[PDB]
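Asker: Structure incoming, see below.
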Amino acid sequence: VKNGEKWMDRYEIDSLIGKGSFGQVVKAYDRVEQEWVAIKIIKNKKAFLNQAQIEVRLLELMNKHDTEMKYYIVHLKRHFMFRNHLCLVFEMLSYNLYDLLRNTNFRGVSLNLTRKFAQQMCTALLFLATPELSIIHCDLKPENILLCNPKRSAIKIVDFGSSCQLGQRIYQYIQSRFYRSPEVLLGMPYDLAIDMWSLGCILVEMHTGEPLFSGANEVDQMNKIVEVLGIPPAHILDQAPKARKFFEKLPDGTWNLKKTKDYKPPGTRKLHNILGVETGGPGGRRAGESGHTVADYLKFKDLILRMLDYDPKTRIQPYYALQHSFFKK
Ligand SMILES: COc1cc(-c2ccnc(N)c2)ccc1Cl
Ligand SMILES: [Cl-]
Ligand SMILES: [Cl-]
């Protein structure tokens, strides 16, 4: 697109910030508001335009709801068509939580900073669960969470490119694999609870430095989830179109893993040991640090296991996650 280029006597393009499957994100000076903005420039192809039109609709819907809960979502300022590209103008944000982890050499941030991220994200998910919104993000991951300011720990969610309202599902195959919920792996109709699954995965990773469940494909993904959480309950597997991609049913009414050529036995890779609850935190690296006692760890573990409930019906919801003891001073 090229630095110094001027659009519509309003925006002066500075530089490329980001690239997506959707197109590209540039830093630009808005002469009207007299501020820098991020312009998301959608590719000029029907597929990308139509999905970006859904993104614009969902962001404008969120903007029509002024309440304290809405300020963890990136602000869409406006949109226009230019050179046959849909252009979405956002506020400028700082770097993303994956960059934050890369900056720790993938050793993770403190339980105290993890808590601050958890509280903001739970509040954002509470906002998206507003009945008249009922918005499923569908692609929550560290890269889609940006710092408001490189000096500060405030964050906002970006990229509603995959997002849909409850009952407006388009795709069966959604979410980034590492953050994909059991219900999506199993080909089942999904609801807002898939975002809470992603969040649980994200918070462990923010504190350990490493993805909780780093599957190389869907079969590997489900196997890595089963190592930590055991075989999913029969009532879920009995209703799951893709249950037999991963599992096999036996006369007893019971399920277990399909195996290929040579994972830890189901439920034996304990979150207790991944977090290092009794062993000084991840890799023992938090031994003796304040805010990293067994009691603080047990509360965190308890909240994560509620977020990683196999059953989307009983998986913790945002309001109840915010009332958890992990968040009590
Ligand atoms: C990579 O930097 C940004 C990216 C976005 C962004 C990127 C993709 N989708 C949405 N909705 C927003 C917005 C602001 C900034 Cl600074
Ligand atoms: Cl990642
Ligand atoms: Cl997706």
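So for chain A, numbering is Swiss-Prot's, and the shown residues are 149-410, 415-481, in order.
Even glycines carry a Cβ here, placed using N, Cα and C.
Found this in Swiss-Prot, in case it helps:
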type	residues	note
ACT_SITE	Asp287	active site, proton acceptor
BINDING	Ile165, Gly166, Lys167, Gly168, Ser169, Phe170, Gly171, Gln172, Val173, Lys188, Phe238, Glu239, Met240, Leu241	ATP binding site
MUTAGEN	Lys188 to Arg	Abolished protein kinase activity
MUTAGEN	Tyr321 to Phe	Mildly reduces kinase activity. Does not abolish autophosphorylation on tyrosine residues
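Give me the structural setting of these features: burial, nearby parts and distances.
Answerer: Secondary structure at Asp287 (active site, proton acceptor), as computed by DSSP, is coil. Counting only residues at least six positions away in the same chain, the Cβ atoms of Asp307, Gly309, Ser310, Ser311, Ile322, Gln323, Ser324, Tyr327 sit under 8 Å from the Cβ of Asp287 (active site, proton acceptor).
Under the DSSP three-state reduction, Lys167 (ATP binding site) is assigned to strand. If you take the C-beta of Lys167 (ATP binding site) and look for same-chain residues 6 or more apart in sequence within under 8 angstroms, you find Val173.
In sequence order, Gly168, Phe170, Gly171, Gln172, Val173, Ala200, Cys235, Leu236, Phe238 constitute the residues six or more apart from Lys188 (mutagenesis position) in its chain with CB-CB distances below 8 Å.
In the three-state DSSP reading, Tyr321 (mutagenesis position) counts as coil. In sequence order, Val332 constitute the residues six or more apart from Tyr321 (mutagenesis position) in its chain with CB-CB distances below 8 Å.
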Asker: For the break between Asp410 and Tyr415 (4 residues unmodelled), what's the Cα distance in Å?
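Answerer: With 4 residues absent from the model, the flanking Cα atoms are 8 Å apart.
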Asker: My understanding is the cutoff is Cβ-Cβ under 8 Å with a sequence separation of 6 or more in the same chain; which residues meet that for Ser169 (ATP binding site)?
Answerer: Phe196, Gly309
Asker: Compare all C-alpha positions of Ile165, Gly166, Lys167, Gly168, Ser169, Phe170, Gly171, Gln172, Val173, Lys188, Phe238, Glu239, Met240, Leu241, the record's ATP binders, and send over the largest distance in angstrom.
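Answerer: For the residues that bind ATP, the greatest Cα distance is 21 Å.
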Asker: Could you check the binding-site residues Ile165, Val173, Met240 and say which one's CB has the most other CB atoms within 10 Å?
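Answerer: Result of the Cβ crowding comparison: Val173.
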Asker: Which of the recorded positions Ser169, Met240, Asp287 have a Cβ less than 6 Å from any atom of ligand 3?
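Answerer: So the answer is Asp287.
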